[PDB]
Number of protein chains: 2
Amino acid sequence: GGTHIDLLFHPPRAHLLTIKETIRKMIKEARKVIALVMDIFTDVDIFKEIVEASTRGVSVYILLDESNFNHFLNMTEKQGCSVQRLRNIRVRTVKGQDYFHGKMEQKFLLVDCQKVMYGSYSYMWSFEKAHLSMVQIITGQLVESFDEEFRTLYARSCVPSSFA
Amino acid sequence: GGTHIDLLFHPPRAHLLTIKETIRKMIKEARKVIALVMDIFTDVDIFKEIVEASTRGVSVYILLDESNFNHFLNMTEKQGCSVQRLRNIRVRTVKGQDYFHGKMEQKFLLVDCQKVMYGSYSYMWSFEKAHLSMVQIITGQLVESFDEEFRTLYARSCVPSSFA
Ligand SMILES: COc1ccc(-c2cc[nH]n2)c(O)c1
Ligand SMILES: COc1ccc(-c2cc[nH]n2)c(O)c1
(Lines of atoms letter the chains of each structure in order from A and count residues from 1; the text may use other names and numbers.)
(Lines give C-alpha, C1' and ligand atoms only; values in the text may rest on other atoms or scores of the structure.)
(Ligands and ions follow the chains in the order given, each with its own letter.)
Protein backbone atom coordinates (compact mmCIF):
# COMPACT_ATOMS: atom_id res chain seq x y z
CA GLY A 1 0.00 0.00 0.00
CA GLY A 2 1.75 3.12 -1.34
CA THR A 3 0.57 6.66 -2.19
CA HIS A 4 -0.61 8.03 -5.49
CA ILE A 5 -0.67 11.78 -6.37
CA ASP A 6 -2.04 13.71 -9.38
CA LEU A 7 -1.50 17.42 -9.82
CA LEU A 8 -4.30 19.76 -10.92
CA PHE A 9 -3.88 23.40 -11.92
CA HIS A 10 -5.97 26.44 -12.32
CA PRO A 11 -6.06 27.25 -15.07
CA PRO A 12 -6.18 23.58 -16.12
CA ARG A 13 -3.05 22.05 -17.61
CA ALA A 14 -3.50 18.53 -19.15
CA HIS A 15 -6.50 17.34 -17.24
CA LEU A 16 -10.19 17.57 -18.22
CA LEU A 17 -11.73 19.07 -15.07
CA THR A 18 -11.02 22.37 -13.38
CA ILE A 19 -10.13 22.26 -9.72
CA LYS A 20 -13.64 23.50 -8.85
CA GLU A 21 -15.29 20.74 -10.87
CA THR A 22 -13.08 18.18 -9.23
CA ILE A 23 -14.07 19.46 -5.77
CA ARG A 24 -17.75 19.32 -6.66
CA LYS A 25 -17.30 15.82 -8.03
CA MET A 26 -15.40 14.64 -4.93
CA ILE A 27 -18.26 16.00 -2.75
CA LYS A 28 -20.91 14.47 -5.07
CA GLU A 29 -19.29 11.02 -4.77
CA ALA A 30 -18.85 11.11 -0.98
CA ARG A 31 -20.60 8.10 0.66
CA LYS A 32 -19.95 8.54 4.37
CA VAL A 33 -17.75 11.42 5.50
CA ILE A 34 -16.38 14.77 4.42
CA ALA A 35 -13.71 16.51 6.43
CA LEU A 36 -12.86 20.00 5.25
CA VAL A 37 -10.22 22.38 6.51
CA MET A 38 -10.61 25.79 4.83
CA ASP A 39 -9.21 29.28 5.31
CA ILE A 40 -12.11 31.08 3.55
CA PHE A 41 -15.31 29.45 2.38
CA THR A 42 -17.73 31.73 0.40
CA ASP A 43 -18.24 29.69 -2.79
CA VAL A 44 -21.97 29.07 -3.03
CA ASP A 45 -21.70 26.19 -5.53
CA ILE A 46 -19.29 24.26 -3.31
CA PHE A 47 -21.54 25.01 -0.29
CA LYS A 48 -24.61 23.66 -2.08
CA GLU A 49 -22.79 20.47 -2.96
CA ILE A 50 -21.83 20.02 0.71
CA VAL A 51 -25.49 20.67 1.94
CA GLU A 52 -26.71 18.17 -0.60
CA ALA A 53 -24.16 15.62 0.50
CA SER A 54 -25.41 16.08 4.04
CA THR A 55 -29.06 15.51 3.04
CA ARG A 56 -28.07 12.23 1.47
CA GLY A 57 -26.75 11.31 4.94
CA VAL A 58 -23.00 12.02 4.64
CA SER A 59 -21.46 13.36 7.89
CA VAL A 60 -19.66 16.61 7.20
CA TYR A 61 -17.00 18.09 9.47
CA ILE A 62 -15.77 21.58 8.62
CA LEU A 63 -12.98 23.49 10.25
CA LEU A 64 -12.59 27.14 9.24
CA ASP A 65 -10.07 29.74 10.12
CA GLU A 66 -11.56 31.79 12.93
CA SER A 67 -10.60 35.24 11.61
CA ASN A 68 -12.52 34.65 8.27
CA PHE A 69 -15.36 32.65 9.68
CA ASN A 70 -17.75 35.68 9.33
CA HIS A 71 -17.43 35.47 5.51
CA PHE A 72 -18.74 31.88 5.67
CA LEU A 73 -21.57 32.90 7.99
CA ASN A 74 -22.55 35.75 5.70
CA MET A 75 -22.69 33.35 2.77
CA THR A 76 -24.79 30.78 4.57
CA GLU A 77 -27.21 33.56 5.63
CA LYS A 78 -27.56 34.80 2.01
CA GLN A 79 -28.33 31.25 1.01
CA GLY A 80 -31.05 31.00 3.61
CA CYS A 81 -29.22 27.93 4.81
CA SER A 82 -28.29 28.11 8.48
CA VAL A 83 -25.57 25.61 9.22
CA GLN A 84 -26.79 25.01 12.79
CA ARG A 85 -30.13 23.64 11.58
CA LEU A 86 -28.41 21.03 9.31
CA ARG A 87 -28.09 17.93 11.40
CA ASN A 88 -25.25 16.21 9.47
CA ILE A 89 -22.91 19.24 9.38
CA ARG A 90 -20.57 20.37 12.17
CA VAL A 91 -18.58 23.54 11.82
CA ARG A 92 -15.84 24.68 14.23
CA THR A 93 -13.20 27.37 14.03
CA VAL A 94 -9.41 27.11 14.47
CA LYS A 95 -7.11 30.05 15.22
CA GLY A 96 -3.32 30.48 15.39
CA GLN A 97 -1.39 32.48 18.09
CA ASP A 98 -2.40 36.22 18.33
CA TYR A 99 -0.17 39.37 18.88
CA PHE A 100 -2.64 40.90 14.79
CA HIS A 101 -4.66 37.63 14.38
CA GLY A 102 -2.76 34.31 14.05
CA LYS A 103 -4.56 32.08 11.50
CA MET A 104 -5.12 28.53 10.48
CA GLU A 105 -3.25 28.54 7.16
CA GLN A 106 -4.04 25.00 6.12
CA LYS A 107 -6.48 23.64 3.73
CA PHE A 108 -7.59 20.40 2.44
CA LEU A 109 -10.52 18.21 1.68
CA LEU A 110 -10.75 14.61 2.82
CA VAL A 111 -13.34 12.11 1.77
CA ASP A 112 -14.05 8.74 3.39
CA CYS A 113 -10.36 8.15 4.41
CA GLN A 114 -9.87 7.51 0.71
CA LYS A 115 -9.14 10.70 -1.18
CA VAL A 116 -7.56 14.08 -0.33
CA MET A 117 -7.33 17.32 -2.25
CA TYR A 118 -4.44 19.30 -0.82
CA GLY A 119 -3.26 22.63 -2.23
CA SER A 120 -3.50 26.37 -2.58
CA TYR A 121 -7.17 26.57 -3.82
CA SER A 122 -9.60 28.38 -1.33
CA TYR A 123 -13.31 28.02 -1.71
CA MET A 124 -13.98 31.49 -3.06
CA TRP A 125 -15.17 33.07 -6.41
CA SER A 126 -11.70 34.60 -6.81
CA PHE A 127 -9.98 31.18 -7.09
CA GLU A 128 -12.31 30.20 -9.90
CA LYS A 129 -11.83 33.49 -11.81
CA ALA A 130 -8.75 35.38 -10.85
CA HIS A 131 -6.08 33.38 -8.99
CA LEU A 132 -3.45 30.91 -10.10
CA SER A 133 -3.40 27.79 -7.92
CA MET A 134 -2.58 24.13 -7.79
CA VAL A 135 -3.70 21.11 -5.79
CA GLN A 136 -2.77 17.48 -5.35
CA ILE A 137 -5.25 14.59 -5.50
CA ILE A 138 -3.86 12.09 -3.00
CA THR A 139 -4.92 8.45 -2.40
CA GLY A 140 -3.23 5.62 -0.57
CA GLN A 141 -1.21 5.62 2.59
CA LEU A 142 -0.62 9.33 2.95
CA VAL A 143 -4.42 9.91 3.35
CA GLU A 144 -4.02 8.41 6.86
CA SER A 145 -1.70 11.30 7.74
CA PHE A 146 -4.53 13.70 6.68
CA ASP A 147 -6.96 11.94 9.06
CA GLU A 148 -4.48 12.31 11.96
CA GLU A 149 -4.02 15.94 10.98
CA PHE A 150 -7.75 16.59 10.72
CA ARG A 151 -8.37 14.92 14.12
CA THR A 152 -5.54 16.96 15.58
CA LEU A 153 -7.08 20.18 14.19
CA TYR A 154 -10.53 19.21 15.27
CA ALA A 155 -9.22 18.61 18.79
CA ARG A 156 -8.02 22.23 18.89
CA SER A 157 -11.13 23.80 17.33
CA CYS A 158 -13.73 25.97 19.10
CA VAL A 159 -17.52 26.19 18.75
CA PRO A 160 -18.04 29.46 16.90
CA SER A 161 -19.34 32.37 19.13
CA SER A 162 -22.47 32.71 17.04
CA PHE A 163 -23.70 29.29 18.27
CA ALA A 164 -25.83 29.34 21.53
CA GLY B 1 11.71 5.35 -9.00
CA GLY B 2 8.73 6.33 -6.82
CA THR B 3 7.94 9.37 -4.64
CA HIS B 4 8.55 9.86 -0.96
CA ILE B 5 6.71 12.46 1.22
CA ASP B 6 7.16 13.58 4.84
CA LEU B 7 4.79 15.99 6.53
CA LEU B 8 6.01 18.87 8.69
CA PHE B 9 3.84 21.09 10.88
CA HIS B 10 4.03 24.38 12.57
CA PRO B 11 3.97 24.07 15.42
CA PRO B 12 6.13 20.93 15.09
CA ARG B 13 4.47 17.56 15.58
CA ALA B 14 6.89 14.55 15.79
CA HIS B 15 9.84 15.91 13.92
CA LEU B 16 12.92 17.69 15.31
CA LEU B 17 13.08 20.79 13.09
CA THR B 18 10.55 23.55 12.63
CA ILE B 19 9.46 24.32 9.11
CA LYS B 20 11.66 27.44 9.12
CA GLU B 21 14.73 25.47 10.19
CA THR B 22 14.05 22.92 7.50
CA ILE B 23 13.83 25.68 4.87
CA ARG B 24 17.09 27.21 6.04
CA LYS B 25 18.73 23.79 6.00
CA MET B 26 17.41 22.99 2.50
CA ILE B 27 18.87 26.33 1.28
CA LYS B 28 22.16 25.73 3.16
CA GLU B 29 22.59 22.33 1.47
CA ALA B 30 21.77 23.53 -2.06
CA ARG B 31 24.66 22.74 -4.47
CA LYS B 32 23.48 24.06 -7.83
CA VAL B 33 19.98 25.51 -8.08
CA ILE B 34 17.16 26.97 -6.01
CA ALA B 35 13.78 27.61 -7.54
CA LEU B 36 11.34 29.41 -5.29
CA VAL B 37 7.72 30.29 -5.88
CA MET B 38 6.42 32.51 -3.06
CA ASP B 39 3.34 34.62 -2.40
CA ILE B 40 5.00 36.91 0.19
CA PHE B 41 8.69 36.94 1.03
CA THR B 42 9.73 39.26 3.96
CA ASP B 43 11.59 36.82 6.23
CA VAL B 44 15.08 38.23 6.63
CA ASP B 45 16.64 34.98 7.89
CA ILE B 46 15.41 33.02 4.88
CA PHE B 47 16.58 35.88 2.59
CA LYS B 48 20.07 35.82 4.09
CA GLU B 49 20.33 32.09 3.57
CA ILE B 50 19.36 32.56 -0.10
CA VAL B 51 21.95 35.44 -0.61
CA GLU B 52 24.58 33.26 0.97
CA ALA B 53 23.67 30.34 -1.24
CA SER B 54 24.10 32.63 -4.22
CA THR B 55 27.58 33.77 -3.10
CA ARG B 56 28.66 30.16 -2.94
CA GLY B 57 27.66 30.01 -6.63
CA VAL B 58 24.17 28.45 -6.49
CA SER B 59 21.81 29.83 -9.19
CA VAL B 60 18.64 31.12 -7.57
CA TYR B 61 15.37 31.66 -9.44
CA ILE B 62 12.58 33.38 -7.53
CA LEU B 63 9.05 33.95 -8.65
CA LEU B 64 6.89 36.18 -6.45
CA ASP B 65 3.30 37.16 -6.60
CA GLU B 66 3.16 40.52 -8.31
CA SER B 67 0.66 42.20 -5.95
CA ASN B 68 2.95 41.56 -2.85
CA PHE B 69 6.25 42.04 -4.58
CA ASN B 70 6.69 45.51 -2.90
CA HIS B 71 6.95 43.80 0.53
CA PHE B 72 9.94 41.80 -0.77
CA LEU B 73 11.52 44.92 -2.25
CA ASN B 74 11.08 46.80 1.01
CA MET B 75 12.78 43.99 2.88
CA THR B 76 15.72 43.77 0.51
CA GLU B 77 16.16 47.57 0.79
CA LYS B 78 16.19 47.41 4.63
CA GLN B 79 18.83 44.73 4.36
CA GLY B 80 20.97 46.92 2.15
CA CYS B 81 20.93 44.03 -0.26
CA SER B 82 19.65 44.99 -3.70
CA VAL B 83 18.61 41.89 -5.57
CA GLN B 84 19.58 43.36 -8.97
CA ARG B 85 23.24 43.65 -7.98
CA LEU B 86 23.42 39.92 -7.00
CA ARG B 87 24.58 38.12 -10.09
CA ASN B 88 23.31 34.60 -9.22
CA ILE B 89 19.74 35.65 -8.30
CA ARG B 90 16.87 36.27 -10.73
CA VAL B 91 13.56 37.52 -9.48
CA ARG B 92 10.39 37.81 -11.60
CA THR B 93 6.77 38.41 -10.74
CA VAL B 94 3.67 36.35 -11.65
CA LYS B 95 0.10 37.65 -11.53
CA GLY B 96 -3.34 36.03 -11.95
CA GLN B 97 -6.31 37.51 -13.94
CA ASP B 98 -7.47 41.00 -12.71
CA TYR B 99 -11.08 42.44 -12.33
CA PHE B 100 -9.37 43.46 -7.72
CA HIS B 101 -5.90 41.87 -8.30
CA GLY B 102 -5.70 38.19 -9.39
CA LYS B 103 -2.73 36.52 -7.63
CA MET B 104 -0.26 33.73 -7.90
CA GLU B 105 -1.48 31.54 -5.02
CA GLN B 106 1.18 28.88 -5.25
CA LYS B 107 4.21 28.28 -3.26
CA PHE B 108 7.00 25.91 -3.11
CA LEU B 109 10.70 25.52 -2.88
CA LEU B 110 12.69 23.28 -5.20
CA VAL B 111 16.31 22.36 -4.84
CA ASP B 112 18.52 20.73 -7.48
CA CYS B 113 15.62 18.69 -9.04
CA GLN B 114 15.95 16.60 -5.89
CA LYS B 115 13.85 17.99 -3.07
CA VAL B 116 10.63 20.05 -2.81
CA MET B 117 8.92 21.73 0.10
CA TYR B 118 5.29 22.22 -0.83
CA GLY B 119 2.68 23.64 1.55
CA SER B 120 0.94 26.51 3.25
CA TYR B 121 4.05 28.17 4.87
CA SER B 122 4.86 31.74 3.47
CA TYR B 123 8.21 33.30 4.10
CA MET B 124 7.08 35.84 6.67
CA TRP B 125 7.60 36.48 10.47
CA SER B 126 3.91 35.67 11.01
CA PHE B 127 4.32 32.02 9.86
CA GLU B 128 7.09 31.50 12.37
CA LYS B 129 5.15 33.09 15.26
CA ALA B 130 1.46 33.24 14.72
CA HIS B 131 0.08 30.96 11.99
CA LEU B 132 -0.71 27.27 11.85
CA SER B 133 0.68 25.63 8.70
CA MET B 134 1.91 22.44 7.17
CA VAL B 135 4.25 21.44 4.36
CA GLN B 136 5.34 18.31 2.55
CA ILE B 137 8.98 17.35 1.91
CA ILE B 138 8.87 15.60 -1.46
CA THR B 139 11.62 13.58 -3.20
CA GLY B 140 11.51 11.17 -6.10
CA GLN B 141 9.47 11.23 -9.25
CA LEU B 142 6.97 13.89 -8.31
CA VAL B 143 9.80 16.50 -8.06
CA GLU B 144 9.89 16.40 -11.90
CA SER B 145 6.31 17.70 -11.92
CA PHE B 146 7.53 20.67 -9.77
CA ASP B 147 10.25 21.46 -12.35
CA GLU B 148 7.65 21.47 -15.17
CA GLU B 149 5.45 23.66 -13.01
CA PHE B 150 8.27 26.05 -12.13
CA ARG B 151 9.31 26.32 -15.82
CA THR B 152 5.69 26.91 -16.74
CA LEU B 153 5.42 29.70 -14.13
CA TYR B 154 8.72 31.16 -15.11
CA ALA B 155 7.56 31.28 -18.73
CA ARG B 156 4.61 33.46 -17.65
CA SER B 157 6.56 35.75 -15.30
CA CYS B 158 7.41 39.44 -15.88
CA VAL B 159 10.51 41.49 -15.07
CA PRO B 160 9.41 43.61 -12.12
CA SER B 161 8.72 47.33 -13.00
CA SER B 162 11.40 48.51 -10.60
CA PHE B 163 14.11 46.97 -12.84
CA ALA B 164 15.52 49.32 -15.62
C1 LIG C 1 -12.54 14.69 13.87
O2 LIG C 1 -12.52 13.32 13.48
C3 LIG C 1 -12.65 13.02 12.16
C4 LIG C 1 -13.79 13.38 11.46
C5 LIG C 1 -13.90 13.08 10.12
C6 LIG C 1 -12.86 12.42 9.45
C7 LIG C 1 -12.98 12.08 8.03
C8 LIG C 1 -12.31 11.09 7.30
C9 LIG C 1 -12.79 11.21 6.02
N10 LIG C 1 -13.67 12.22 6.02
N11 LIG C 1 -13.82 12.76 7.25
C12 LIG C 1 -11.72 12.05 10.18
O13 LIG C 1 -10.69 11.42 9.57
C14 LIG C 1 -11.61 12.35 11.52
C1 LIG D 1 12.96 28.27 -15.22
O2 LIG D 1 13.71 27.07 -15.36
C3 LIG D 1 14.12 26.43 -14.22
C4 LIG D 1 14.96 27.06 -13.32
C5 LIG D 1 15.36 26.40 -12.17
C6 LIG D 1 14.91 25.10 -11.91
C7 LIG D 1 15.35 24.40 -10.70
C8 LIG D 1 15.39 23.02 -10.44
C9 LIG D 1 15.86 22.91 -9.17
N10 LIG D 1 16.07 24.14 -8.71
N11 LIG D 1 15.78 25.08 -9.63
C12 LIG D 1 14.07 24.48 -12.83
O13 LIG D 1 13.60 23.23 -12.60
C14 LIG D 1 13.68 25.13 -13.99
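Sequence positions for chain B are given in Swiss-Prot numbering; the residues included correspond to 117-215, 223-287, in order.
Method of determination (from the header): X-ray crystallography, 2.1 Å.
Just so it is clear, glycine is given a Cβ too, placed from its N, Cα and C backbone atoms.
A mutagenesis experiment is reported in Swiss-Prot for this position, B:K230 to A, and the note states: Loss of interaction with EGFR. Loss of activation of EGFR. Around the Cβ of B:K230 (mutagenesis position), the same chain contributes B:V153, B:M154, B:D155, B:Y241, B:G242, B:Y244, B:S245, each under 8 angstroms and 6 or more positions distant in sequence.
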So 7 residues are missing between B:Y215 and B:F223 in the deposited model; what's the C-alpha distance in angstrom?
5
